[PDB]
Amino acid sequence: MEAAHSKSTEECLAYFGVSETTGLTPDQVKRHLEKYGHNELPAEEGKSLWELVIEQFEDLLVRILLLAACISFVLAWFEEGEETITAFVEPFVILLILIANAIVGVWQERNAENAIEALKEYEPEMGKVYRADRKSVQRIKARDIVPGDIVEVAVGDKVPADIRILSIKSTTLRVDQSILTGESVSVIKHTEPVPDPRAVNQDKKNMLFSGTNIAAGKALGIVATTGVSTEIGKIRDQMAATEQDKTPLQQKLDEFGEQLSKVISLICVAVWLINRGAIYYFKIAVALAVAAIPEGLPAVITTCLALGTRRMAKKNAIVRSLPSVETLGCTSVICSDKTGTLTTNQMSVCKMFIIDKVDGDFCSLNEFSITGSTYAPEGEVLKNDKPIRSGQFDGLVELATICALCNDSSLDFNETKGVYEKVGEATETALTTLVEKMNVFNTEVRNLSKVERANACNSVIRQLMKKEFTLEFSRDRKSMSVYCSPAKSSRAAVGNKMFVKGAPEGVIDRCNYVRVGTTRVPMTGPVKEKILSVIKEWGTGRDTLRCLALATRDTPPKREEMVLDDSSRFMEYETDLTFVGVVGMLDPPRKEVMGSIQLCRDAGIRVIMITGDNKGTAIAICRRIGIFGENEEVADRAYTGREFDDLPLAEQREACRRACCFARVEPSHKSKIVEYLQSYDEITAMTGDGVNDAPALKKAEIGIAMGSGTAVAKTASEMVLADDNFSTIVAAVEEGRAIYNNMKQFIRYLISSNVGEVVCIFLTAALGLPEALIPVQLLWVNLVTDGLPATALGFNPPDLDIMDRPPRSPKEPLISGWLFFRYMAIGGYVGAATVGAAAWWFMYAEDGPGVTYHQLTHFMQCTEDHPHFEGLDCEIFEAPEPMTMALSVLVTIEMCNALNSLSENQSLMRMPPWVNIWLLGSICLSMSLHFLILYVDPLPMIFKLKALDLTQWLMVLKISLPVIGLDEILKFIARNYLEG
Ligand SMILES: CC(=O)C1=C(O)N2[C@H](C1=O)[C@H]1c3c[nH]c4cccc(c34)C[C@H]1C2(C)C
Ligand SMILES: [Mg+2]
Ligand code: NA
């Protein structure tokens, strides 16, 4: 049944044709079970590290290396009757590299624990129904509940399905809807229809929502919807939105990988358009692929990311997904939940007042303030910002007495967590904490164990008066009371009191006196007017507190005369009251939240509050934390979920750009707001702690959960602030930007090597030259000998002005303009210095001089034309030395390039090459690995190399060194005649 909240109880009963007193027949159940299915959310699996690996080869860049590996495997099989001992190394290294990258890519996006499994934790396994075949309440599996049957819920129950309330059997039914609202405050349900067909969960006080729980009361209802058609079902559908997405940097990478693939298959149409019977293509096409691809990038990327995570862990931020450690770096909008995120989610009494003195039209109040933002009994009472003893004011003694006695909650020290927690409602525990701070009888608490300290002062008060019974809360009275007698008195004794608490208006009207110290005087208009004026100010400004009036009936009726089983009589028992005091409470901001907001603003980041709580307290908090100015007007800048649902699509979309405060919202509203923000192509984050935050946390580019929040929120996030420090979000942005800067410079360095290896192989094929470099070599170059210095570049002490500019545009490309022209040209000098030396050992070299008129081009004719312009041998092109001189030049050039990459524009004259010790130590590790291929006996075979002379290396150290000057020329023109 749709819109059950908008219908009446009989209308709902009619709709399914059941009686409140027999329920469905097993016939009706079978039919409904068939038509609607079972009462449960479908599980979401999460794929396996098989088809996750399969999805690794799913992109074009590695689709190239897999195709190439097969062609390389064909080349390794059809080997001549020569070096067949280890010619398969080429294809088998590539194939290992692919699987090695495949495993590295999956592992960084970790965590097998499911968000939906955590969500089904809110499904009860058992439910309670009245069905036709039995008189007594049946207890069946919750998954067998069907729309239409009569369900019963009571104290401590998880609600089994979305239910329309039929009759409430207690004086009140109190509900905890925090999974839909993020607020623990118990909600007071009724049975009257809620006409508005677009009412929001908070407005549907005649409904029970599945997965929520019963704080107090007993109720009977009819099931409206089950399974996936519930409010928690909506949350679930948005968790299954596994529409495979990636971070803004990964997309830039994927796009860069797609631009790089349209280079390889563009040089193949270039190579082909220069000229069995074609083994020359499938030999050099493989060399083109291996060359262009900077394989090992993942390794050096992963590492950069890995050290960011590990660095972030020391700041108490746990990054559940490696790439996300950078995301906040380029975030323009941070959406944030309020309760438990921006605030502590610990209701606190921050102000209170009693009457000072009364005189005709003059009335003055003793106002006090109370510090402490937690449930811990630590804090102090101040008058005019100076400390006082609460026990000196008799009115505060009664204030505490009322708060301690008119209370069904208490405080508990959790020894495993080392913190104080509530037991019962937050608003009542605030009263418990208040009473322990006040300590109005000067009980000695300094030396109590923390567990005894929790309720010490409340216990003292409980020793003085015996609570005989509570006139529980009722809707028509908006207040509650407790009937108490002086302990150590007889049933008959006078001195009984009623202690009342409730909504200021109603309570105050039922007062005929005001307490002054231990005296009492008539309530008058001027006195009432004074009281009401401060209650009004306290609950509307930037205070906007929640105020309770506290009163006592000095002469309550005799127990006997009071009829307890009839609550409509409770109001009149609570009359002829004496006003005592007011308390004002709010759930307070975390102390570091304000600072964090300002620093984000300074980094050009927007902060938006999206909360299930109410607009008035949403706005007040926004002012406290700096999202709004204290006096700034916000009519068009703050909205409720329902106001938002009234705006047409375009207006809603614009609202997300204009507004900063969204209140009384539903889980879907949060993801909708994030969705809109993303339609302006803004990189947006979400911060939260509740189940109601999950949808939004998932849809964001990065979801950030609070350490002390819910498991659902945590499993939907990529980052958890274990200690609940909002400051860490600022530090996260800094680290995130440092990461992007690192990648920006080590991609330049590696691709520089890559473009050089491409041009080299484009010349040893268009100039018909002898094989300059081989695939087998390049794989060791790009993964091991180039990877190390690239990984060493990540040990850069970050820029000191990285947090002062705004976030980079999403459309801003990794490398473009001058940087392309830069590495593109360096990739040309390398592509000609490796070709040069490989040809130079064949000409101007004494250890094998060929025809020095460029007649090296013809290697086509060895035994084919030996009587031609020859002079000597045949097996001299496949010599190790040309490849050795080509390799050693490639390697040595990049070692300078590594020293060149220490700065983007500052010269090595102005920035010493001994800044990074990890880089220098990496060049040694590169060298001692490069010379390890030469001297170590079994290695020089596969990589076909041989060590050189003192002069041989001196020609290397003369064709590589003048790369510094080439880059220096690019540095001068950039820093001067370009910009700056
Ligand atoms: C099998 C496997 O998991 C993978 C790989 O083995 N890789 C990456 C890759 O995803 C490849 C890649 C995708 N997009 C880009 C952009 C830039 C560079 C690269 C890539 C290198 C590719 C490689 C080989 C590192
Ligand atoms: Mg919250
Ligand atoms: Na996401």
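Along the chain as shown, the residues are counted starting at 1.
The backbone N, Cα and C atoms fix where each Cβ goes, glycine too.
Marked as Ca(2+) 1 binding site by Swiss-Prot on the basis of experimental evidence: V290, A291, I293, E295, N782, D786. One entry in Swiss-Prot concerns the mutagenesis experiment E295 to Q (Swiss-Prot position 309). Its note says: No loss of calcium binding. Strongly decreased rate of phosphorylation of the active site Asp residue. Interferes with conformation changes that are essential for ATP-dependent Ca(2+)transport. Listed in Swiss-Prot as a mutagenesis experiment, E295 to A (Swiss-Prot position 309) is described as follows: Interferes with conformation changes that are essential for ATP-dependent Ca(2+) transport. Summarising the annotation, Swiss-Prot assigns active site, 4-aspartylphosphate intermediate to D337. The feature ATP binding site is assigned by Swiss-Prot to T339, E428, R475, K501, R546, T611, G612, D613, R664, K670, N692. Residues or ranges marked as Ca(2+) 2 binding site by Swiss-Prot: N754, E757, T785, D786, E894. According to Swiss-Prot, the experimentally introduced change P775 to L (Swiss-Prot position 789) is described as follows: Almost complete loss of Ca(2+) transport activity because of reduced Ca(2+) affinity. According to Swiss-Prot, the mutagenesis experiment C862 to A (Swiss-Prot position 876) carries this note: Loss of ATP-dependent Ca(2+)transport. In Swiss-Prot, a mutagenesis experiment is listed as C874 to A (Swiss-Prot position 888), annotated with the note Loss of ATP-dependent Ca(2+)transport.
Nearest Cα neighbour of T785 (Ca(2+) 2 binding site) among the listed recorded positions (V290, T339, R475, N692, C874): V290. The local packing around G612 (ATP binding site), expressed as other Cβ atoms within 10 Å of its Cβ over all shown chains, amounts to 30. Under the three-state DSSP scheme, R546 (ATP binding site) falls in the strand class. With 14 residues not built between them, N275 and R276 place their Cα atoms 16 angstrom from each other. Only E894, from the recorded positions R475, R664, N692, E757, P775, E894, place their Cα within 10 Å of the Cα belonging to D786 (Ca(2+) 1 binding site). Of the chain residues outside the Ca(2+) 2 site list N754, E757, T785, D786, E894, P294, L750, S752, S753, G756, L778, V781, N782, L890, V891 have their Cβ within 8 Å of the site's Cβ mean position. In terms of Cα distance, none of the recorded positions chosen from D337, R475, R546, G612 sits within 10 Å of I293 (Ca(2+) 1 binding site).
Counting in whole angstrom, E894 (Ca(2+) 2 binding site) lies 49 from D337 (active site, 4-aspartylphosphate intermediate) by their C-alpha atoms. With a cut-off of 6 Å between Cβ and the nearest atom of ligand 1, the recorded positions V290, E295, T339, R475, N782, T785 reduce to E295.
Listed in sequence order, the residues of the same chain lying 6 or more apart from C874 (mutagenesis position) and placing their CB within less than 8 Å of its CB are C862, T863, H866. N754 (Ca(2+) 2 binding site) sits 12 Å from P775 (mutagenesis position), taking the Cα positions as reference.
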